[PDB]
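Peer 1: Starting off with a structure, shown below.
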Number of protein chains: 4
Amino acid sequence: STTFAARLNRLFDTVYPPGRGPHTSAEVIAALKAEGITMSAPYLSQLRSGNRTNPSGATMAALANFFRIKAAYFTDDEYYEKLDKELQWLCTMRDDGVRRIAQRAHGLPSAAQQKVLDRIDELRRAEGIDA
Amino acid sequence: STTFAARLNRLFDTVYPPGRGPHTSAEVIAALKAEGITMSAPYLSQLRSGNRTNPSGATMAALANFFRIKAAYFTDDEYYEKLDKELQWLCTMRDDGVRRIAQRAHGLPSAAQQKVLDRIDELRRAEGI
Amino acid sequence: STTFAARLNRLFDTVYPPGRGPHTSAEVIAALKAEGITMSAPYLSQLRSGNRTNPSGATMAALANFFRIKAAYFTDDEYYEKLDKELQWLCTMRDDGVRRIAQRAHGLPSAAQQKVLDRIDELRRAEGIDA
Amino acid sequence: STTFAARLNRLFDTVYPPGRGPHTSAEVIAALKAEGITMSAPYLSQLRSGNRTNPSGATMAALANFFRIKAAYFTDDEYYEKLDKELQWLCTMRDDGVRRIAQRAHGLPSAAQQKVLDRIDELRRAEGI
DNA sequence: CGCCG
């Protein structure tokens, strides 16, 4: 349902290691070389940008194992979903607002955490977000 | 400071990819082998056990680059704590009481978020904390 | 680990409907036509017979969809594993010897069946089949 | 003899692909839509319920080409039974009393198998039967 | 043929 090259961009944009930015396009062709796999740079920019789709079977597996997730992510439409909630969670785990909030709601009791997370839903409701 | 032995297991148990659990000791060795570098599972496992210390400037590199972090993690005591925060977060959060709410907090304009911070303090205060 | 074209031939050879023989090559390009998908017949024959490998993402999706199994079979090695035991199985429920055996051993009690299984294992032992 | 709506559920329940359970009624009409043919889940479910009978000549064929069986399955009352055998067959097996037993028998030379077919009787004789 | 530039 979601195009390949978008499935792909999601990856660079979300998966990447602690204490640094996300993976550049070339970090990947280089790391892919050092593991003994040729890939064009412009075939990567092409795939990534939408300019070409329907890549090789292995061309997917090559990238899937660079970010260290199964190649099914691209092929299997099920596992995609099962794993999509996830990247949404990383991207959430980085946003600084959510952070400052949770750090303070930590040390907070069970009933009391509720009243908090309800206030959140009234502001969501009242933002035209949850309406 | 902290035994490198423990600084390694930090990584092992905090940094892993999405959609799965922590990295097995052998995943590592085999991955190294893939890159063309070579190390022994007995050595590695020995390092984490703590029956070997002071590792090669080269093996430290071969680890820090498979974990895609800086090697100064193991050597520098500053970048270490400064990047240990970054993990310290990654953990405290995957807790549950907070998972639910942190999820619903995302996307509130940073104006509205404020009102939630103030809200929280109300309760903080109400429990004497 | 197992090549693609053999993953495929396994499909042709095992999976097919009751009362009839297996799916021929053309049956598939035709049923593929009427579902509104072009594919070259010699591109099939090539793929099947190893003449060409590393097919498109979608080229796999189509054939997997024809036999009604998940396309992840071709890509993800794990699931393929998990699903192979299965085809091996139906290759079993067609062997006629196994049938005429099972339809006899049906109706026997709990430890009589066991005493049977053991005999099977001693003939297997004694065939140079089991070690 | 036997009904139609029941001959249909026969198929639904016995005939499916590997690695999963039986087909949903919707999977069907949607698959048909794919082929380019049209049918209403209310009609289908209605046919299976038994609130409709005497299906169109070409709804019967729209169904039997989806299950990839012969449409004569629905009409002919002999070949129904003949190709029912092949069904009542797939089933008696999946029951795992015999699953285990049946796996080990494959590959035994058609000679050795015989020796198993006879042991079976020693036992059968001892019970009954 | 079609995937890889």
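Per Swiss-Prot, chain B residues shown: 2-130, in order.
The backbone N, Cα and C atoms fix where each Cβ goes, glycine too.
The following feature annotations were taken from Swiss-Prot:
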- B:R69 to A: Affects protein stability. Decreases affinity for DNA and dimerization capacity (MUTAGEN)
- B:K71 to A: Decreases affinity for DNA. Does not affect dimerization (MUTAGEN)
- B:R100 to A: Affects protein stability. Decreases affinity for DNA. Does not affect dimerization (MUTAGEN)
- B:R105 to A: Does not affect DNA binding (MUTAGEN)
- B:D122 to A: Moderate impact on protein stability. Does not affect DNA binding (MUTAGEN)
- B:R125 to A: Moderate impact on protein stability. Does not affect DNA binding (MUTAGEN)
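Would you situate these features in the structure and describe their surroundings?
Peer 2: Classification of B:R69 (mutagenesis position) by DSSP places it in coil, neither helical nor stranded. Around the Cβ of B:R69 (mutagenesis position), 16 further Cβ atoms fall within 10 Å across all displayed protein chains.
If you draw a 10 Å sphere around the CB of B:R100 (mutagenesis position), it holds 14 other CB atoms from the protein chains shown. B:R100 (mutagenesis position) carries a helical DSSP state (H, G or I).
Residue environment of B:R105 (mutagenesis position) contains 18 other Cβ atoms, counted within 10 Å of its Cβ in all protein chains.
Taking the Cβ of B:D122 (mutagenesis position) as centre and 10 Å as the limit, one finds 11 other Cβ atoms among all the protein chains shown.
Secondary structure from DSSP puts B:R125 (mutagenesis position) in a helix.
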Peer 1: Using CB atoms and a 10 A radius, I'd like the single residue among the mutagenesis positions B:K71, B:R125 with the highest neighbour count.
Peer 2: B:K71
Peer 1: Can you check what DSSP calls B:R105 (mutagenesis position), collapsed to helix, strand or coil?
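Peer 2: In three-state terms, B:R105 (mutagenesis position) counts as helix.
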Peer 1: To the nearest Å, how far is the Cα of B:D122 (mutagenesis position) from the Cα of B:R69 (mutagenesis position)?
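Peer 2: Just about 38 Å between their Cα atoms.
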Peer 1: Between B:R69 (mutagenesis position) and B:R100 (mutagenesis position), what C-alpha distance do you get in Å?
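Peer 2: That separation, Cα to Cα, works out to 26 Å.
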Peer 1: Can you grab the distance from B:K71 (mutagenesis position) over to B:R100 (mutagenesis position)? Cα atoms, rounded to a whole Å.
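Peer 2: B:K71 (mutagenesis position) to B:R100 (mutagenesis position), Cα-Cα distance: 29 Å.
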